[PDB]
Amino acid sequence: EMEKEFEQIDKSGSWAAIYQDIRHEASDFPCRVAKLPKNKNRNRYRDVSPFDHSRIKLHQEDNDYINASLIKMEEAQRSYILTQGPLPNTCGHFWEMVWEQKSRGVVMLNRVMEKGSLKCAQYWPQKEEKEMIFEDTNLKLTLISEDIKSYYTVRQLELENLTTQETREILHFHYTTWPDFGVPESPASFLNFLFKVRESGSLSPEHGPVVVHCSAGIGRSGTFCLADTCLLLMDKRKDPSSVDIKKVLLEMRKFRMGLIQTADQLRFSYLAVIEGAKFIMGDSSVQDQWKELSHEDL
Ligand SMILES: O=C(O)C(=O)Nc1ccc(C[C@@H](c2nc3ccccc3o2)S(=O)(=O)Nc2ccc(F)cc2)cc1
C-alpha cells in the first residue's frame, strides 16, 4: 500500500517537499529543435518544450516540428502522445500528427477558454454541418455525433486524408471541469472519465498512441497519464504493492518535462490510483459507484 505512504505524507503534511524532490530529480534533455527561431510561433509556452529525443516529428519535408512528445512506458506497454493545446496556426499539424501516428483517441483535459484566456484553439468542429478543412496538411474533419454529459463530452469525429481519401473515426474525450493548475472534483469523476476512455478501445495497442493534451500538455495530461499507467501496471501484475508512483512519474518525465504541475495534482494522482485499484483487484461494482458519485447526467 502506497496507502501507508499516502497517510504518512498527509499525516506529516509534506507533499510540497515530496513534489519538490521529483522536480529536482527529474530528467533534463535538450529541446534544440523546439527552440529554433523558425518554431517560436509553434510553441504556446516559451518554457514548455518537447525534448528532442522524444518529440513527434511530422512527416512533411517543409518543417517537421510540433510541440508533442511520445511518452513510451516500456514496462507497462502503453504509449501516449502529450501535446500542448493547438494553436490557430498549428491545428493542421495537430491532426497531421494524429493521422501519421494512427491515433484513435484524443483526450482533452482543458476548456478552450479558461480564466478569461484562450488556452487552446477551436481545433474540431462544433457542428456536424460545419466541417473543417486544413489546407496546409490536406485533411478534413467532421463532427459525426457527440454525447454531452455534465462534466465531459464524447465526440465522434471523422478524419479524412484528402490526398488518399482514406477516412478514420477519431474519438474525442473532453473533460470540461478540471481547472488549469487544478484537480478534478473527486477521484470518482476522474476515474469515471478514465474508464470511459479505456472502454472505448482508444488505448488498445492495435492503435497508435492516444493523444492527451491540456493547455501545455503537462499538468493535467501528466496527472491523467500517470494514473492510467499506474493502474495498468498494477493490473499487469495484479499486485498493488509493487507500483511505485513517484518512480513512474520520474520515468514519464524522461519523455516530457513538467508532467504534473502541482503538489496537489500529485496527491490527487495517488488518490486516483488508490481508488482505481479497487476495480483492478476485482470489485467491478466500484465502477457503477463512480458513475453515481460523478453525476454525469442532467
Ligand atoms: O494546461 C495545463 O494543465 C498546464 O500544464 N499548464 C501550464 C503548465 C506550465 C506553465 C508555465 C510554467 C512552467 N513551465 C514549465 C516547464 C517545465 C516544468 C515546469 C514548468 O512550469 S512557468 O514556466 O511559466 N512558471 C515557472 C517557471 C519557473 C519557475 F522557477 C517558476 C515558475 C503554464 C501552464
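Here Swiss-Prot sets the residue numbers for chain A, with the shown residues being 2-299 in order.
If you're wondering, the header gives X-ray crystallography, 2.5 Å.
The backbone N, Cα and C atoms fix where each Cβ goes, and this holds for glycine too.
Per Swiss-Prot, the feature domain 'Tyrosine-protein phosphatase' maps to 3-277.
On its own chain, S50 (mutagenesis position) has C32, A35, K36, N44, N68, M258 as residues at least 6 apart in sequence with a Cβ closer than 8 Å to its own Cβ. Looking at Swiss-Prot, the entry for mutagenesis of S50 to A or D says: No phosphorylation.
For the published mutagenesis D181 to A, Swiss-Prot gives the following note: Substrate-trapping mutant. In the three-state DSSP scheme, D181 (mutagenesis position) is classed as coil. In this view, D181 (mutagenesis position) is surrounded by 17 other Cβ atoms within 10 Å of its Cβ, with every protein chain counted.
Look at Swiss-Prot and you will find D181, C215, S216, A217, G218, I219, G220, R221, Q262 tagged as substrate binding site. Shown in sequence order, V49, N68, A69, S70, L83, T84, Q85, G86, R257 are the residues of the chain, 6+ apart in sequence, with a C-beta less than 8 angstroms from the C-beta of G218 (substrate binding site).
Taking the Cβ of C215 (mutagenesis position) as reference, residues of its chain lying under 8 Å away and at least six apart in sequence are, in sequence order, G86, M109, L110, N111, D181, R221, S222. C215 (mutagenesis position) falls within neither a helix nor a strand when secondary structure is assigned with DSSP, and so counts as coil. What Swiss-Prot says about the mutagenesis result for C215 to S is this: Catalytically inactive mutant; abolishes sulfhydration.
The feature active site, phosphocysteine intermediate is assigned by Swiss-Prot to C215.
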Contacting recorded positions for ligand 1, chosen from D181, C215, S216, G218, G220, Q262 when the Cβ sits under 6 angstroms of any of its atoms: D181, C215, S216, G220, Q262
Other same-chain residues whose Cβ falls within 8 Å of the Cβ centroid of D181, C215, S216, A217, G218, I219, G220, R221, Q262, the recorded substrate site, in sequence order: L110, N111, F182, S222, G223
Span of the substrate site, taken as the largest CA to CA distance across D181, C215, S216, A217, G218, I219, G220, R221, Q262 (Å, rounded to a whole number): 12
